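Q: Would you mind keeping the following structure in view while I ask a few things?
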Amino acid sequence: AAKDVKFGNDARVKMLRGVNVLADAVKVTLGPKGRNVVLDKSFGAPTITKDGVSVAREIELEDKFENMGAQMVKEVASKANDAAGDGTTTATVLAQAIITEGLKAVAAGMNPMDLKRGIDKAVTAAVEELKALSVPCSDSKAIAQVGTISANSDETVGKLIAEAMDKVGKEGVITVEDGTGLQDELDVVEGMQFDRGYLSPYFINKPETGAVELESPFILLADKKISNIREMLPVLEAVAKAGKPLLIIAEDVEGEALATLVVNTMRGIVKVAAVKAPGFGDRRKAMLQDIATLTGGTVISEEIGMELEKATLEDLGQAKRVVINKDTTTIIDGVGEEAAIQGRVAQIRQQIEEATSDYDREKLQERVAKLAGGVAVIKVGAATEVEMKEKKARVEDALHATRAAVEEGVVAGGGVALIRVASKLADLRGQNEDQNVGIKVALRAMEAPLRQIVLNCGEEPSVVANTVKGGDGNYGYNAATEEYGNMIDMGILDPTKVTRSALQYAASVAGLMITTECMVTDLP
Amino acid sequence: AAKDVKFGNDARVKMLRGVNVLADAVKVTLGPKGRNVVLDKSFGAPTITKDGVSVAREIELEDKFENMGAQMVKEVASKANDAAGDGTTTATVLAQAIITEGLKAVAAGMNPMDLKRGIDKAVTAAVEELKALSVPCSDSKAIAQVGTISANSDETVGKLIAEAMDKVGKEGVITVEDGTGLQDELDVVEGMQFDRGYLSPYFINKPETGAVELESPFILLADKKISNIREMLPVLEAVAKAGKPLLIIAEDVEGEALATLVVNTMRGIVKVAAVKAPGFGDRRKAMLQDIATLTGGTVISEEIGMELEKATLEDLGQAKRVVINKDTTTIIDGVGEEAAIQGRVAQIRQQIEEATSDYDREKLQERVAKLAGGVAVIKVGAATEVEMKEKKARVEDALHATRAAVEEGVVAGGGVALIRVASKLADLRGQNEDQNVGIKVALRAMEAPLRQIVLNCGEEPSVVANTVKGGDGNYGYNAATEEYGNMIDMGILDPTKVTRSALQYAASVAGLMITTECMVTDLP
Amino acid sequence: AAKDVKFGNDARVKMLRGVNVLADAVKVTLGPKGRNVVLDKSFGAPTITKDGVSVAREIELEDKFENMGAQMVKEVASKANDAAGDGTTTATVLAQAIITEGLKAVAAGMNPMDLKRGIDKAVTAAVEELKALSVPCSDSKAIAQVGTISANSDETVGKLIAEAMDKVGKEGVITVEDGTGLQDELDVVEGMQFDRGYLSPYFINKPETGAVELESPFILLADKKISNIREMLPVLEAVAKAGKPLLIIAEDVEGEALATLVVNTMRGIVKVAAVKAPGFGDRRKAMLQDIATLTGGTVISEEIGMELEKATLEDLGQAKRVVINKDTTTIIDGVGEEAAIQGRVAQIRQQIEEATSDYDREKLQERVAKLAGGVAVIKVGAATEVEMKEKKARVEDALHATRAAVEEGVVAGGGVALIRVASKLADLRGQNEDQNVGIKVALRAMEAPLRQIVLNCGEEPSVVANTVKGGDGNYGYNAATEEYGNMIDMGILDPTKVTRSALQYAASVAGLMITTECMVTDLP
């Protein structure tokens, strides 16, 4: 009800307190020794988690000041989680440290905008320097190391995912959820596939247990419920002389058509199987074109230069085998020319950039996997649904890490690359001594995530930080192994994407928000 | 209402006290000295229950942290009830012990994930060794013994359950039904049964009490509603000249066909009873083959080349006798080769274990028993609804114990094998000292269930602990009768599955608990 | 009545609250970066002060828990004020160090009693090592250095104190009293000077000063007030033959006595002046004997058998010259051989070394210094009351430093010797592991000086401490300039007794608090 507008240091204190409270809540919880926080949901039991995005999304307390502070810091965390999912606290820690330094600078009375500009130029330069420091990540050993890092020192997960991507190739796409059981199961979807069962239980063909496998078949497409008398008379007769099994991808089937297909098949007349509409309108059509390219066939409907009832036998598709069961239907090695493959690849290239962005590129990658690659699903089983959610989050983080390593490679882990580039870029100079001071203080505050990681390890940050400044190259401390030496030889590796994006977004947002001089809020 | 944050041990103490209250409530319900607890119920009178899950589902504590800790520990109790039905008490006492161990270890500041790894290694070794000590015990004597033990030493119930299993066979199902009188009753009825009376009362046979017994009945399979078409007359005449009763099992019948059938029966040509199909279209279709193979027939339906309009007398199934009454219509016995039933039973054995779990299992084993076993009906001899529920729950517990014994077997109860394996696993070691002390933590915490068992008599546990530690093998103590001896000789046993599941779930919830550091909750 | 009992951590948390508040209050002041604290006064102005004890001893906190915390922590500060005067901040930071690591040790479950025993034995060993490393201070340069450093680096007053101490000798007694101008004034009082002034105005012998210079007068000491006789002829006539002036010292002066002597003064026979004794009967009698002996005279004793009629040149006292004014009376020199002089001084110091330590004994050493050497008096004035109080506190600290230097000298200061001896202190072992942990607590504790100096300086503590520990002897880090190098060149030295007593009493008292298991207090 009441309003509250304050200015300068008045709002500065409130924002500092909110940031400090959020930091106390968040920063200590990252890393191996960093622990898990519970987020309450109204209807049922609360969820235990470590992810920064979940924590930030759940942030809501009585105090409006910290409330809106969390609201405005949530955007950078969301951006980084859409990028990385891990090392959000580090970006937050960076922001908090440079906010304190901005408090120091405004105590010095500086213009915040010039400070932000100089620090942002320094951030850019650090971005190119990080790109230079990047080392390619190719070997599956490095893949397993980075995956274990992403799973927070879980070698079982790292080896599992490394072997999985080795078997499915770099082209294998992954969309995974665990089953009811506790067993870790790897399933690979090869080529064209949809999880579809029998339209009629009469569909029991030669394979037992209701299994259906037909080799060298003729694949028909149906625009709608065929009607007429069993439709496709010339094609049916040609198959009758041919004697090969028939497959149908039907939008809809007459009940009488279903009955006469039953008669034809299980009287031994002709081997015919039919499947329902695979997908949604203009989407099922899209996959119809895709499978026509895949199997070297053509979409069979009246909507092409010929009509459905009377047509040429060339319209049908062909494949090495088809597997239709009570649950799933799959195409084994359809014969389509590589020229059509490249045409579909060019269409994929066109559809790569999308204004819808999300769910369009993943549909395109679904097409990619169905045409050349494959789908990998590893049901990692355990007791509690919270633990499965944690495992899947770590799995997708490792997947994104693998993507970054393949596309670009990795850099040194543990932020030793951070302190290295901080040392290397210290002497850069700007328009004024003021900008230089702002850049210097940002550089000093940048180590805060590393010293906080040390604090999380229950260790003194001063000693290790100063020693790290003393040493060079790969010299760094592994608190988990409690040893100085080479991080790369230890295999501590960070994707360039996560560090680069986190630093960019956190620095930009903190530099822009620290310029504030007035604030408005509503209190009860 | 207003949201707030708490950190670590301070709220951990509140959760400790809440779970302490919960465990105190739980303790008074386990064992022969376990007593019954009142749970206020709004709909009627409060429920007086010994069941752990019944209490658990209605748990709510005034404090936020205590209530939420109860919510997290509710998952393990729920899943244990779903798997076994009891043993929630031992999970709770294990939880209390491990919480004490963990809180004092954090007071030591000790490493969480090393403790979790040590607990997991100990759990793996425990599972391996308990599977090793599993002893083949399938004698019906031991079956009656475990039934009596699970029946809280009720020889009547245990003998009833053993007789029910023997009459239905090893794989035959045993079902629990409501009971009004004070004497237990067990009835076995064979054949396919449903809650259908003869659609017209005039279809009653000569015996009174609504009895319609047809000897050497023959089975008709009509996919559709055929009364209106009225074209079955040639097949009816074939049955009439065969001088046999035909039995109509069709989707529906109208008044015209029913009336002319009534006139045909009273004029004395052929005595015929007609019943509509029991279940759903998929379900009716599925049971069609079941009854046909039972009666030696093939599925007669309208959606294949053959049709009900033109049929041969040999198309029908054969049976010994059918009993039809206003309560149930049943076929006692069919006439068919059992090879087809066995093969389809195997192809459904493939279908049995699914992620579907609930909502399908009932139909699955009812189908299996109807194909193979018999129908068992149990009338409970208790007086009130709470007593109904208590012995009925004991019945499913005894059934689960039979399942575990049949599949894998059991071991000695009371945790004697537990203390033995703990004593011989004293030197189990982990990766480092933290894991070793976590192994010690598991070693001490697994003692909590047994000391709680001894304290359940209101008597000091350390005496029995020392005596059992001094003893070896199956040496043990009876707290129900309170004397020492051989654990096998006193004859209380534990199925392997329930203990393995309890320990696994307890380890999981321990690993979850040890990672708790912060919370956001509400204050009214 | 009002009761409130806290057990274990219940009391602990409130203790941690009070101790944290007190430590925050104390840490502000020490070092060149240390600031002042307000000692608010309801009536007059507060005191803006730097001395930790000057704050703590007089400060009381109204809230209950902080009230108890201050109550238990204030006795050590009070005794330090009574004995040491400075370093109370250092002993305070030591107290927090030891209680902090003690409460974590308790959290570890370690035996408090053995911990305290090991701490006590290590304190004894540290005392031994301090005595071994004790170095005397003899040169006036180092004396001035340590005096200035104890005086918070006020060079002018420190060198003033050093030179005045040189003037008054090693045994001479030095006192500080209030002045008027901003500049401290040095006063050297030689011989017997006592606060007694002339009564009748005609006593003015030398004008413009009120000062009476007597030409070797015939000093008489009287314990009787001359009222009755009005006839001092036995001594008056002897003086008449002598022809020299005379001085009178009496218990009291009657109007009769004043009348007769004033008549004599206008008569001009000899210069006649009579003065009362300075203090109360016992004290004035006590100085009567020493005045007589150092002047070689005899006090007339009316409680012993003799009177003025029996008088001779040795009966009546003599001194070479005296000075008399309206305020005080001084003796430049008296006729007394050193044998009996220091015989009386020796018998005085025999009883001088008693648990007295009170104002009477302090002015007794003042009288002794008058007997043998000279007395120093420092007139301290300043612009405002708080400035005067600061100067008084700093001068008192410098006086304590001079005491320590004179008695034994001073040892390495700034806590450097503390860490140096703690380096060798690791060799100590106890009865068992509990005592070993108690000893190595002393290792974790002696960093209170280094972390507090760094906390004041706002620098990196850990590597600074480690590098200084790498150095030895005169090497260290100066906070006043904040650079490494030789310290003993600057004369940075701590008194032996102050540091030793502080450390041992603090260890004892904080060890006795840290073993507390329960507390009882009063409700509001």
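Sequence positions for chain A are given in Swiss-Prot numbering; the residues included correspond to 2-525, in order.
Note: Cβ is positioned from N, Cα and C throughout, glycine not excepted.
Swiss-Prot lists A:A2 to S among its mutagenesis entries, and the accompanying note reads: Complex stability is significantly decreased; when associated with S-76, same residues as in M.tuberculosis. The ATP binding site annotation in Swiss-Prot covers A:30-33, A:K51, A:87-91, A:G415, A:479-481, A:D495 and is backed by experimental evidence. Swiss-Prot lists A:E76 to S among its mutagenesis entries, and the accompanying note reads: Complex stability is significantly decreased; when associated with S-2, same residues as in M.tuberculosis. Under its mutagenesis annotations, Swiss-Prot gives A:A109 to C the following note: Forms inter-ring disulfide bonds. Prevents ring separation and leads to the formation of high amounts of symmetric GroEL:GroES2 complexes. Quoted from Swiss-Prot for the published mutagenesis A:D398 to A: Can bind ATP with normal affinity, but is defective in ATPase activity. Binds non-native rhodanese, but cannot release the protein. Where Swiss-Prot documents A:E461 to K as a mutagenesis experiment, the accompanying text is: Temperature-sensitive lethal mutant. At nonpermissive temperature, the rate of general translation is reduced and a defined group of cytoplasmic proteins are translated but fail to reach native form.
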Q: Name the recorded positions, out of A:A2, A:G88, A:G415, A:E461, that lie close to chain C, meaning a Cβ-Cβ distance under 8 Å, keeping sequence order and answering 'none' if none do.
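A: Of A:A2, A:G88, A:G415, A:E461, the entries that lie near chain C are A:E461.
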Q: Which of these recorded positions, A:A2, A:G32, A:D398, A:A480, A:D495, are close to chain B by Cβ (under 8 Å)?
A: none
Q: Taking Cα atoms as reference points, which of the mutagenesis positions A:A2, A:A109, A:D398, A:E461 is nearest to A:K51 (ATP binding site)?
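A: The answer is A:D398.
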Q: Between A:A2 (mutagenesis position) and A:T90 (ATP binding site), find the distance joining the two CA atoms and give it rounded to the nearest Å.
A: 34
Q: So for A:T90 (ATP binding site), how many other CB atoms are inside 10 Å of its CB?
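A: Cβ-Cβ neighbours of A:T90 (ATP binding site) within 10 Å number 26.
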Q: Among the mutagenesis positions listed here (A:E76, A:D398, A:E461), which has the Cα closest to the Cα of A:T90 (ATP binding site)?
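A: Closest candidate to A:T90 (ATP binding site), judged by Cα separation, is A:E76.
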Q: Quick check: in three-state DSSP terms, what is A:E76 (mutagenesis position)?
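A: A:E76 (mutagenesis position) sits in a helix per DSSP.
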Q: Please identify which of A:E76, A:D398, A:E461, A:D495 has the densest Cβ environment, defined as other Cβ atoms within 10 Å, among these recorded positions.
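A: It comes out as A:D495.
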Q: Just the number: how many Å between the Cα atoms of A:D398 (mutagenesis position) and A:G88 (ATP binding site)?
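A: Cα to Cα, A:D398 (mutagenesis position) and A:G88 (ATP binding site) are separated by 11 Å.
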Q: Using C-alpha atoms only, work out the spacing between A:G32 (ATP binding site) and A:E461 (mutagenesis position) and round it to an integer in Å.
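A: If we compare the Cα positions of A:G32 (ATP binding site) and A:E461 (mutagenesis position), the gap is 16 Å.
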Q: Please report the number of other Cβ atoms within 10 Å of the Cβ of A:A480 (ATP binding site).
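A: Here the count is 17.
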Q: Provide the number of Cβ atoms within 10 Å of the Cβ of A:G415 (ATP binding site), excluding the reference atom itself.
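A: Result for A:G415 (ATP binding site): 21 neighbouring Cβ atoms inside 10 Å.
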Q: When you rank A:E76, A:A109, A:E461 by Cα distance to A:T30 (ATP binding site), which of the mutagenesis positions ends up on top as the closest?
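A: Given the candidates A:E76, A:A109, A:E461, the nearest one is A:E461.
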Q: Taking every protein chain in this structure into account, which of the mutagenesis positions A:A2, A:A109 has the most other Cβ atoms within 10 Å of its Cβ?
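A: Result for the most crowded candidate: A:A109.
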Q: Taking each of the binding-site residues A:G32, A:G88 in turn and counting other Cβ atoms within 10 Å of its Cβ, which one has the fewest?
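A: Among the binding-site residues A:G32, A:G88, the lowest count of other Cβ atoms within 10 Å belongs to A:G32.
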Q: Rounded to a whole number, how many Å is the Cα of A:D495 (ATP binding site) away from the Cα of A:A109 (mutagenesis position)?
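A: About 36 Å separate the Cα atoms of these two residues.
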Q: Mind giving me a neighbour count for A:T30 (ATP binding site)? Other Cβ atoms within 10 Å of its Cβ, every protein chain shown.
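A: Around A:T30 (ATP binding site), other Cβ atoms within 10 Å: 21.
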Q: Determine, to the nearest whole angstrom, how far the Cα atom of A:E461 (mutagenesis position) is from the Cα atom of A:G415 (ATP binding site).
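A: Each residue's Cα considered, A:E461 (mutagenesis position) and A:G415 (ATP binding site) end up 16 Å apart.
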Q: Among A:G88, A:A109, A:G415, A:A480, these being the recorded positions, pick the one whose CA is nearest to that of A:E76 (mutagenesis position).
A: A:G88
Q: In Å, rounded, how far does the Cα of A:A109 (mutagenesis position) sit from the Cα of A:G88 (ATP binding site)?
A: 31
